[PDB]
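Student: Got a structure for you, written out below as structure tokens; questions coming shortly.
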Amino acid sequence: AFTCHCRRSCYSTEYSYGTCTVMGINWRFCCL
Ligand SMILES: [Cl-]
């Protein structure tokens, strides 16, 4: 499985696969 969170910054165990927009702002779509 990939486990993904929308974050300001991806954690050191993750990479950025794309973006989320919520609350009018961008987040990164971070998965490990
Ligand atoms: Cl794969």
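Numbers in chain A track Swiss-Prot; the residues on display, in order, are 69-100.
Placement of Cβ uses the backbone N, Cα and C atoms for every residue, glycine included.
Pulled the feature table from Swiss-Prot, pasting it below:
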{"type": "MUTAGEN", "residues": "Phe70 to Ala", "note": "Abrogates self-assembly to fibrils and attenuates agglutination of bacteria and prevention of L.monocytogenes invasion. Fails to block intestinal cell adhesion and biofilm formation of C.albicans"}
{"type": "MUTAGEN", "residues": "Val90 to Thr", "note": "Perturbs self-assembly to fibrils and reduces agglutination of bacteria"}
{"type": "MUTAGEN", "residues": "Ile93 to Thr", "note": "Perturbs self-assembly to fibrils and reduces agglutination of bacteria"}
{"type": "MUTAGEN", "residues": "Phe97 to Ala", "note": "Abrogates self-assembly to fibrils and attenuates agglutination of bacteria and prevention of L.monocytogenes invasion"}
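Help me picture where these features are in the structure shown.
Tutor: Listed in sequence order, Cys99, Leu100 are the same-chain residues at least 6 apart in sequence whose CB falls under 8 Å from the CB of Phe70 (mutagenesis position).
Taking a C-beta cut-off of under 8 angstroms and a sequence separation of 6 or more, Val90 (mutagenesis position) has the following same-chain neighbours: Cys74. In the three-state DSSP reading, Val90 (mutagenesis position) counts as strand.
Take the CB of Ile93 (mutagenesis position) and look out to 10 A: across all protein chains shown you find 8 other CB atoms.
Mapped onto three states, the DSSP output places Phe97 (mutagenesis position) in strand. Close to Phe97 (mutagenesis position) in the fold, though at least 6 residues off in sequence, lie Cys72, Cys74, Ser84, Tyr85, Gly86, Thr87, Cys88, each with a CB less than 8 Å from its CB.
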